[PDB]
Amino acid sequence: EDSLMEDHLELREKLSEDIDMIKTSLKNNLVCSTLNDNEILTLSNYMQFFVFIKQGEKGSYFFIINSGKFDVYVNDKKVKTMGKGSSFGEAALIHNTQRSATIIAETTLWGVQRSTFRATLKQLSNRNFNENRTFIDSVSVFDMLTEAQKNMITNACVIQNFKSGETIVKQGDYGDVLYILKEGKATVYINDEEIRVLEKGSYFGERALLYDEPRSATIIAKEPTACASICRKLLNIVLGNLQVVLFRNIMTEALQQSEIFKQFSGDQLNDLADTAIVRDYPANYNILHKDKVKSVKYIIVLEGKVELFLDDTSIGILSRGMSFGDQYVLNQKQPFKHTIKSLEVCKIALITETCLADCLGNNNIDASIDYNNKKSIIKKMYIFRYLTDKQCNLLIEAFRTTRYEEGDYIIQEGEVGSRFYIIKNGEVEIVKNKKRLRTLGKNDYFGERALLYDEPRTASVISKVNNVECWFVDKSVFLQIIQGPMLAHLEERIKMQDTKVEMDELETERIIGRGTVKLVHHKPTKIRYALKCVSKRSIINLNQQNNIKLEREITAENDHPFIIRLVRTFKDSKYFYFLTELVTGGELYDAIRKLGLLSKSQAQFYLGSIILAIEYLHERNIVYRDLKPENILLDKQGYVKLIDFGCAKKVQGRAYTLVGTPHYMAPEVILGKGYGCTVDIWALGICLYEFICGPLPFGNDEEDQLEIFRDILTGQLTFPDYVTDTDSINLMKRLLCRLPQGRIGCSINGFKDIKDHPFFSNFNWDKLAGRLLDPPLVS
Ligand SMILES: O=C(c1nccs1)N1CC[C@@H](Nc2nccc(-n3cc(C4CC4)nc3-c3ccccc3)n2)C1
């Protein structure tokens, strides 16, 4: 294919003229029409020369015609002549393409292969991101940004290049842009006077991100100069407001270092930060003084420095992010004994009694600590995690205390249990058929199966020591709080995932998909499963050895109600096997077939379901990459399951490989300058459009993969005349924002912006995950 093409090569030193004409062709090209004159040049210099071209076979080469004329016979008969300036095999730069059609020559080509093309974009992109990220770490204003936030604003960087003698900023102008010099040298002028010279790693415009004031200097490139630039406009979309995020981060970091506020939820600490009174004080100023302090119980320093005293005795100096008042937060009726005096102009966060009660959900701090440390534990457990907040709150207040002494059988192997236990204090031994399995301690849990099943306990639980306290809830209370569908779900899920299964215990009933997916019965238990069989030989032959390892890893650790649950894997001489739950509600496509165009409530249900599944994967740094209705089943209750984890990757910085279904692939995948979890939120938009409008919004009626990609890249997004709902159109437009930086869901707040969109105003996210909503369709 390409082997033939290499014969035609010749080493031709590109003159000034040639680095011009190649620049034109690529600038007027689907994939290259948004690359800097720096990247177009780097690509331009990688172009091989060819003396002398294609047929109908697999091809990797993109050509820019130099010298002669080239006839393009489309169906084995002349279609059109092409001459100096023209290009062809555009598709080759995207993906391994079945060629457009044969192209003989009449009477020089510039050339490059896909592998070399994608690799150059990759190396350029990674190099540029890593440089910008290191530079952002040298800008002190961004110090209190989280790692995640720093990576987000790195994407916001725009490269700018400046000819010698070209103004970067003018004194008096109202710029909202910060510049970091990547290469070259600028002169700083103030009132037309030469002050100093900026160099590589220099930066200015910090104030321009925070205030709306005029430039204090004119800065002019002395030699050719490249800058990284952040605009306040883009920073605001990505972060919301820089100063607010910095002060919130300072406060939440401090609360996470406190031995009192440590043990509280991430939501509660964000409430405290967001609700805290923030005040400026002058220098050498008494802020808090002994008896004369009222409702203030805790302070965090945001700026400057204060000195803590107890009567006359200096205890220490608090600077940024340091805090005081644990004993006052614990004992809010005890008198304030300490003094706090500013050592300089400072900014302090004050947390009051009212702020503590409003955020920690109780007048009584020790009740709040007790509530949360019970909540933390069950919230990490599958069976409690997806209960509504009402159901959760009922379960937590149902917990009572009991005590045990060294050697006491808390549970006895063989007995019918009714109780779930959490360890308040002490250590217990778990013993199954006389063999110690493990020791459990403070905050560990046991016995949960008694909630779902009337069965013999499988192990004893024996108190290891005296003075052992457990919280307990009886199943009668759990069974009152829970409702039919969720209980059926848990009873079905836990039984089938914990059954020990051997290959000899399985028989096949029918083939489901075709390697092959079989419907299998476990003979001893009569439980049904799906079994995916992948050919060992087929995997070795497609160098997919590393990829199947990574599929098992991802499929294994998935534990979400709206994602397929793996039971275990098998292997023999010929196959790898996946044993999963059997999903029996058919395909999502069966549902939209029967239903037609979805109403707002049916669309809310299916998109919202998918959003919760995708949010779960992103939280564990997985990008799904193949989101489409085809890849979603329904269970017997009408709730969804994501099934196909072939395209899924753990995210190690930036991904670059082209994977997925062309109609659903995000522009940033196609353009090859790198992508992350964002691509799944683009696909979310393609899915919603299908749901409401009916057809796909891009390349709906196109056979040619290339014309699909063009429509995704440049096509006008329109709606049919029967789609008028402002909130539906707005959510779809924002999801199909081509630039991932300004796409909805893709900023600091993540999926919160999608969940809180007006499209979902009447939509109960708790009731969805809790299986309390009526689905669009059942069975
Ligand atoms: O609705 C039904 C049925 N109704 C009554 C009896 S069976 N089915 C829908 C598809 C089948 N259920 C199912 N459950 C889980 C996974 C799979 N499944 C299907 C596919 C097709 C090939 C793409 N792939 C899987 C699968 C199975 C195991 C691991 C990974 C994926 N199928 C049966």
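Residues displayed in chain A correspond, in order, to Swiss-Prot positions 28-79, 86-140, 143-549, 553-817.
Cβ atoms here come from the backbone N, Cα and C positions, even for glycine.
Lifted from Swiss-Prot, the feature list:
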| type | residues | note |
| --- | --- | --- |
| BINDING | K113, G122, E123, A125, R132, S133 | 3',5'-cyclic GMP 1 binding site |
| MUTAGEN | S133 to A | No effect on cGMP-mediated catalytic activity. Slight reduction in cGMP-mediated catalytic activity; when associated with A-251. Severe loss of cGMP-mediated catalytic activity; when associated with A-493 or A-251 and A-493 |
| MUTAGEN | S251 to A | 12% reduction in cGMP-mediated catalytic activity. Slight reduction in cGMP-mediated catalytic activity; when associated with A-133. Severe loss of cGMP-mediated catalytic activity; when associated with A-493 or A-133 and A-493 |
| MUTAGEN | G360 to E | 55% loss in cGMP-mediated catalytic activity |
| BINDING | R473, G482, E483, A485, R492, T493 | 3',5'-cyclic GMP 2 binding site |
| MUTAGEN | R484 to A | Reduces affinity for cGMP and severe loss of kinase activity |
| MUTAGEN | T493 to A | 42% reduction in cGMP-mediated catalytic activity. Severe loss of cGMP-mediated catalytic activity; when associated with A-133, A-251 or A-133 and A-251 |
| MUTAGEN | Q532 to A | Reduces affinity for cGMP and severe loss of kinase activity |
| MUTAGEN | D533 to A | Reduces affinity for cGMP and severe loss of kinase activity |
| ACT_SITE | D664 | active site, proton acceptor |
Across the 3 residues missing from the deposited entry, can you see how many angstrom lie between the CA of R549 and the CA of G553, as a whole number?
6
Could you check what DSSP calls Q532 (mutagenesis position) once collapsed to helix, strand or coil?
helix
C-alpha separation across unresolved stretch of 6 residues from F79 through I86, Å:
8
Measuring Cα to Cα across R473, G482, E483, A485, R492, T493, which the record gives as the 3',5'-cyclic GMP 2 binders, how far apart are the two most distant ones in Å?
20
Whose Cβ, among the recorded positions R473, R484, has more other Cβ atoms within 10 Å than any of the rest?
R484
Between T140 and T143 there are 2 residues with no coordinates. Please give the Cα separation in whole Å.
9
Counting Cβ atoms within 10 Å across all protein chains shown, which of the mutagenesis positions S133, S251, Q532 comes out on top?
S133
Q532 (mutagenesis position) versus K113 (3',5'-cyclic GMP 1 binding site) - Cα distance in angstrom:
62
Between the Cα atoms of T493 (mutagenesis position) and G482 (3',5'-cyclic GMP 2 binding site), what distance do you get, rounded to the nearest Å?
10
Under a three-state reading of DSSP, tell me whether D664 (active site, proton acceptor) is helix, strand or coil.
coil
Neighbour tally for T493 (mutagenesis position), based on other Cβ positions within 10 Å of its Cβ:
15
